[PDB]
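Peer 1: The structure under discussion is supplied below as structure tokens; questions concerning it will follow.
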2 protein chains.
Amino acid sequence: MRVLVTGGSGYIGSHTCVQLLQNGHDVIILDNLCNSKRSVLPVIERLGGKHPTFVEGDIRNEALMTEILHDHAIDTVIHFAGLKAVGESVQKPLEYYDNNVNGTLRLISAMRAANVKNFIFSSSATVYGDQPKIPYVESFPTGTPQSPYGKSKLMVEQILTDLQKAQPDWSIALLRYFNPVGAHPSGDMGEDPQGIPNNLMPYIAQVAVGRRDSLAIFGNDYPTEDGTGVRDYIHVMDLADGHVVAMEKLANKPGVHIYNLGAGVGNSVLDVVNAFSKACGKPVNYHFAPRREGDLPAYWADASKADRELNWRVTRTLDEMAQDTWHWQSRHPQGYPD
Amino acid sequence: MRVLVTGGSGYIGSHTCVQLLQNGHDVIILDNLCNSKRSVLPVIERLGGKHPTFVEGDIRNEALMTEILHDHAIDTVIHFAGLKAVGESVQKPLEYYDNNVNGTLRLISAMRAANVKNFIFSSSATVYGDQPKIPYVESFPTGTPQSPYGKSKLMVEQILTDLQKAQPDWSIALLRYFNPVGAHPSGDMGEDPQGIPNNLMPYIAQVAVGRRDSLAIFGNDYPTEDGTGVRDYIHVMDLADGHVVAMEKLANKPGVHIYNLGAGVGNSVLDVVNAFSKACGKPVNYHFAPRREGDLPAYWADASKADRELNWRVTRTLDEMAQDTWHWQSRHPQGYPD
Ligand SMILES: NC(=O)c1ccc[n+]([C@@H]2O[C@H](COP(=O)([O-])OP(=O)(O)OC[C@H]3O[C@@H](n4cnc5c(N)ncnc54)[C@H](O)[C@@H]3O)[C@@H](O)[C@H]2O)c1
Ligand SMILES: NC(=O)c1ccc[n+]([C@@H]2O[C@H](COP(=O)([O-])OP(=O)(O)OC[C@H]3O[C@@H](n4cnc5c(N)ncnc54)[C@H](O)[C@@H]3O)[C@@H](O)[C@H]2O)c1
Ligand SMILES: O=c1ccn([C@@H]2O[C@H](COP(=O)(O)OP(=O)(O)O[C@H]3O[C@H](CO)[C@@H](O)[C@H](O)[C@@H]3O)[C@@H](O)[C@H]2O)c(=O)[nH]1
Ligand SMILES: O=c1ccn([C@@H]2O[C@H](COP(=O)(O)OP(=O)(O)O[C@H]3O[C@H](CO)[C@@H](O)[C@H](O)[C@@H]3O)[C@@H](O)[C@H]2O)c(=O)[nH]1
Ligand code: NA
Ligand code: NA
Ligand code: NA
Ligand code: NA
Ligand code: NA
Ligand code: NA
């Protein structure tokens, strides 16, 4: 298939592009490079074994989106582009609503203009809100996310759902990600955050590489087995594969197809730290700090639906996630080159 | 004060502009004329007794909004511009999200750019969703509106709230309207819908003027006193006055000030019909049809908060609403001239 991958040079998108190319699809990447570098391009082509076309541009530019869609005879669009720092979203809400809500709106408006009707959206478990019932199931009603970022994802899901109702021939997948971690097994592609990493895995990796002192563990008084927060970590390669399958199986299948993409099990902060210490060959330094504002104690996905309907399930383990992260971190301590 | 009134040539905005001018404020109207005519301009100035500047343009045009704000040294913005047909929103969701969500976002982004920090937003009781508890109180958590239009209003309220949190010097009023009806007492300004009117009052008026056959009363089996739906109708002049007071009293008062603007009492469809028959001097023809998809049986506002905090309450009655509507309808059967 001919697929436009917005945000294709970013963390999740880069890995997904490699898997798509490996499956022989024709890939066009659209990215504004605000949170990624052109230096990943050659890696995607190498690892993917096929050349992906790259277009530098912004999803907010509807005219350009329309032109790309038409120009490349796109059949389906996988939408990863957006802003995603939770804390920053609190500080700079407008930028989040503009990039995520308006950005997706401009993109789907371009699709309508170009007669493209297959879409895959990067959603998040944040949409479940403060749900006491765990694991989270797609049949649960959504809640109210506590950050502008989380809200922006739920708003997009709603707009997409209304769009599908109005244009019933569309096939739209709402893929709710849990906690993406890991890196391509080659150790040559991975997450390359700029500045202070906000997520657990990269933070741990930077502590391990000797860039950071100690991992601050946000809270040790949670009602969990070891007192630390519990989450569903999913290897980026398993996520990538899930996108390829969703794209291939849902194309031209009208509806709003919602799937949680997670491992279906929870792991604590200590569990993750322990796995990383093992992977890097030295104890990861850490300390206990106060609970992070708004975090829940524990949640993970119920991934039965995707297994049943798409025959998809994760295959990489927690150790692999840690190992692959360390390999990338260690092989490319400065990330992608400028 | 220097106030930019978006959507100022529309139904509610025109009346509000007259009241503002009467209070000696400097008014700049911004409207794209998609649902109004320049012919109302002269009426606003005449009835307002002062000239309001008019700018033809779209709230989606951030650069233009910024320029206007600066150019006119605006102190506060009252935002009425947007799309508001419920049924159409179901059929054309994108247009609604673009005009309402992106439109407001572009406008407030322009405000930030121009250092304007006082805002008044046209919200709706639709934000309460399917709330069994009536009357509706501002302290109730919001619900889930059932149309793209309703959702778009709740999304905007959320974005505005996050914006205020991020820029705490802002003063933002979220004015939740119930059912605006009525017309200026002069009979020379009023609601001028194009095509089939979607709301009860104008529909009744068109039946009365002899344009329409019969009023279809959506449902007669509701658990209400007469079996017809019950709502909170508020005279557009009372609404107008509430906007002037909110603007004057909340300017420079940091926070998110939420107020329901309603009469605080419910009236049935029959009650409204009866009032209109009385006003026009002939029985209004009507019949019973099936319930309208998604309508609730009965709801009205709890307007105590606005009374207490702003010393505002409605003063026009249901008969006045009907009388004023008939006077306008009858004096200007073709509405505003092309
Ligand atoms: N990583 C996670 O923990 C997480 C959790 C849930 C959901 N998501 C979502 O998955 C998607 C991918 O996340 P990621 O971890 O790969 O992040 P990322 O920052 O690595 O990837 C996003 C990419 O989008 C690009 N981009 C940003 N705004 C753009 C715009 N307006 N126009 C064009 N390109 C633009 C960035 O330059 C970057 O390459 C995002 O939508 C994110 O919100 C990620
Ligand atoms: N009338 C009601 O029953 C009702 C109920 C709740 C809330 N509201 C809200 O109150 C506000 C006023 O409603 P109204 O009854 O006066 O409607 P209206 O249609 O008469 O007024 C809206 C005005 O906005 C203008 N406009 C529309 N899109 C625009 C854009 N992108 N840029 C610039 N101008 C634009 C239209 O030309 C029109 O003059 C709207 O936000 C509406 O959603 C009205
Ligand atoms: O320095 C750190 C970072 C994280 N944590 C803890 O580790 C867990 C995972 O934290 P992380 O920030 O990586 O993800 P979250 O589970 O809090 O958030 C998930 O959901 C939000 C949206 O709600 C996304 O933005 C994130 O990328 C992620 O998918 C949590 O228990 C957090 O308290 C620490 O103790 N120290
Ligand atoms: O031809 C008509 C029109 C309306 N009605 C009835 O009259 C009442 C008022 O209907 P209307 O459509 O005017 O307003 P609503 O109360 O249904 O909707 C209110 O809330 C929505 C948002 O949810 C706004 O868009 C509307 O302008 C209005 O403020 C309802 O019981 C409706 O069933 C009829 O019986 N026949
Ligand atoms: Na339709
Ligand atoms: Na960063
Ligand atoms: Na670097
Ligand atoms: Na802040
Ligand atoms: Na109309
Ligand atoms: Na007319």
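Technique stated in the header: X-ray crystallography, 1.6 Å.
Including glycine, each Cβ sits where the backbone N, Cα and C put it.
Quick paste of what Swiss-Prot says about this protein:
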{"type": "ACT_SITE", "residues": "B:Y149", "note": "active site, proton acceptor"}
{"type": "BINDING", "residues": "B:11-12, B:31-36, B:58-59, B:80-84, B:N99, B:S124, B:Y149, B:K153, B:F178", "note": "NAD(+) binding site"}
{"type": "BINDING", "residues": "B:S124, B:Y149, B:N179, B:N199, B:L200, B:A216, B:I217, B:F218, B:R231, B:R292, B:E293, B:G294, B:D295, B:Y299", "note": "substrate binding site"}
{"type": "MUTAGEN", "residues": "B:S124 to T", "note": "No major structural changes. Catalytic efficiency is about 30% of that of the wild-type enzyme, and affinity binding is similar to that of the native enzyme"}
{"type": "MUTAGEN", "residues": "B:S124 to A", "note": "No major structural changes. Catalytic efficiency is very low and affinity binding is 21% of the wild-type enzyme"}
{"type": "MUTAGEN", "residues": "B:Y149 to F", "note": "No major structural changes. Catalytic efficiency is very low and affinity binding is 12% of the wild-type enzyme"}
{"type": "MUTAGEN", "residues": "B:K153 to A", "note": "Decreases the catalytic activity. Not reduced by sugars in the presence or absence of UMP. It contains very little NADH"}
{"type": "MUTAGEN", "residues": "B:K153 to M", "note": "Decreases the catalytic activity. Not reduced by sugars in the presence or absence of UMP. It contains very little NADH"}
{"type": "MUTAGEN", "residues": "B:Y299 to C", "note": "Loss of epimerase activity with UDP-Gal by almost 5-fold, but it results in a gain of epimerase activity with uridine diphosphate N-acetylglucosamine (UDP-GlcNAc) by 230-fold with minimal changes in its three-dimensional structure"}
Peer 1: What is the Cβ neighbour count of B:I217 (substrate binding site) at a 10 Å cut-off, with all protein chains included?
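Peer 2: There are 21 of them.
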Peer 1: Between B:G82 (NAD(+) binding site) and B:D295 (substrate binding site), what C-alpha distance do you get in Å?
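Peer 2: B:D295 (substrate binding site) has its Cα 22 Å from the Cα of B:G82 (NAD(+) binding site).
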Peer 1: Can you tell me the three-state DSSP label for B:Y11 (NAD(+) binding site)?
Peer 2: helix
Peer 1: Checking the contact step here: among the binding-site residues B:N99, B:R231, B:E293, which have a Cα within 10 Å of the Cα of B:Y299 (mutagenesis position)?
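Peer 2: So the list reads B:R231.
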Peer 1: Looking only at Cβ atoms, how many others are within 10 Å of the one on B:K153 (mutagenesis position)?
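Peer 2: There are 28 such Cβ atoms around B:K153 (mutagenesis position).
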Peer 1: Compare all C-alpha positions of B:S124, B:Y149, B:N179, B:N199, B:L200, B:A216, B:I217, B:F218, B:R231, B:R292, B:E293, B:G294, B:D295, B:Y299, the record's substrate binders, and send over the largest distance in angstrom.
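Peer 2: The widest Cα-Cα gap among those binding residues is 24 Å.
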Peer 1: If you measure from the Cα of B:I59 (NAD(+) binding site), which of the recorded positions B:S124, B:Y149, B:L200, B:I217, B:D295 is the nearest?
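Peer 2: It is B:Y149, whose Cα lies nearest.
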Peer 1: In whole Å, note down how far the CA of B:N32 (NAD(+) binding site) lies from the CA of B:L200 (substrate binding site).
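Peer 2: Counting only the Cα atoms, the answer is 26 Å.
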Peer 1: Rounded to a whole number, how many Å is the Cα of B:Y149 (mutagenesis position) away from the Cα of B:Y11 (NAD(+) binding site)?
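Peer 2: Rounded to a whole number, the Cα-Cα distance is 18 Å.
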Peer 1: For B:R231 (substrate binding site), which of the three DSSP-derived states applies: helix, strand, or coil?
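Peer 2: Strand, per DSSP.
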Peer 1: From the recorded positions B:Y11, B:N32, B:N35, B:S124, B:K153, pick the residue whose C-alpha lies nearest to the C-alpha of B:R231 (substrate binding site).
Peer 2: B:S124
Peer 1: Would you kindly give the Cα-Cα distance separating B:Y11 (NAD(+) binding site) and B:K153 (mutagenesis position), rounded to the nearest Å?
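Peer 2: About 18 Å separates the two Cα atoms.
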Peer 1: If you check the recorded positions B:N99, B:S124, B:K153, B:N179, B:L200, B:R231 one by one, which have a CB less than 6 Å away from any atom of ligand 4?
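Peer 2: Result: B:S124, B:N179, B:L200, B:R231.
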